[PDB]
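J.: I have a structure here, written as structure tokens, and I will follow up with some questions on it.
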Amino acid sequence: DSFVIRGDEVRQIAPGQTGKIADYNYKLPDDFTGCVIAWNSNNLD
Amino acid sequence: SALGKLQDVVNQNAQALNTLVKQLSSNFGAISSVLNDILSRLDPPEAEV
């Protein structure tokens, strides 16, 4: 799954975490998620 | 107390059932004993523990 989000949203995307992105934008299941890989893309923007 | 042994049997069984029911109120190391309350005021991942 590919998407672009800010640094705080990087923390937000974790299993069972609650946040504005976590509540509505994207939710991880209450089960193991394989891996989460995040890096800043400011140069790409 | 002529019928000591039989009364003792009855008392022992009542004691066992009573302590079994009392154990429900015990906290057991969780935040609260009542299960609906622990469900209500925590997120499911944390409430699971």
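Going by Swiss-Prot, the residues shown for chain A are 398-442, listed in order.
Cβ coordinates come from backbone N, Cα and C, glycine included.
Quoted from Swiss-Prot, the note attached to the natural variant A:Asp405 to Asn states: In strain: Omicron/BA.2, Omicron/BA.2.12.1, Omicron/BA.2.75, Omicron/BA.4, Omicron/BA.5, Omicron/BQ.1.1, Omicron/XBB.1.5, Omicron/EG.5.1; complete loss of interaction with host integrins. Among the natural variants that Swiss-Prot reports, A:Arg408 to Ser is described with the note: In strain: Omicron/BA.2, Omicron/BA.2.12.1, Omicron/BA.2.75, Omicron/BA.4, Omicron/BA.5, Omicron/BQ.1.1, Omicron/XBB.1.5, Omicron/EG.5.1. In Swiss-Prot, a published natural variant is listed as A:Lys417 to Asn, annotated In strain: Beta/B.1.351, Omicron/BA.1, Omicron/BA.2, Omicron/BA.2.12.1, Omicron/BA.2.75, Omicron/BA.4, Omicron/BA.5, Omicron/BQ.1.1, Omicron/XBB.1.5, Omicron/EG.5.1; May enhance affinity to human ACE2 receptor. Under its natural variant annotations, Swiss-Prot gives A:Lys417 to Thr the following note: In strain: Gamma/P.1. Among the sequence features in Swiss-Prot, the natural variant A:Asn440 to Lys is noted as follows: In strain: Omicron/BA.1, Omicron/BA.2, Omicron/BA.2.12.1, Omicron/BA.2.75, Omicron/BA.4, Omicron/BA.5, Omicron/BQ.1.1, Omicron/XBB.1.5, Omicron/EG.5.1.
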J.: Give me the CA-CA distance between A:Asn440 (variant position) and A:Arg408 (variant position), in Å, as a whole number.
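T.: A:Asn440 (variant position) and A:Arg408 (variant position) have their Cα atoms 21 Å apart.
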J.: A:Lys417 (variant position) to A:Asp405 (variant position): how many Å between their Cα atoms?
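T.: Cα-Cα distance, A:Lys417 (variant position) to A:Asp405 (variant position): 11 Å.
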J.: Using the structure shown, find which entry in A:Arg408, A:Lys417 (the variant positions) has the sparsest Cβ neighbourhood within 10 Å.
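T.: So among A:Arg408, A:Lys417, the variant positions given, the one with the fewest Cβ atoms within 10 Å is A:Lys417.
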J.: Helix, strand or coil by DSSP: which one applies to A:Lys417 (variant position)?
T.: helix
J.: If you skip the near sequence neighbours and keep only those at least six away, which residues in the chain come within under 8 angstroms of A:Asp405 (variant position), Cβ to Cβ?
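T.: In sequence order there is nothing to list, since no residue at least 6 apart has its Cβ under 8 Å from A:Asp405 (variant position).
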J.: Starting from the Cβ of A:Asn440 (variant position), draw a 10 Å sphere and report how many other Cβ atoms land inside it.
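T.: Here the count is 5.
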J.: Is A:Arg408 (variant position) helix, strand or coil when read with DSSP?
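T.: SS state of A:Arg408 (variant position) = helix.
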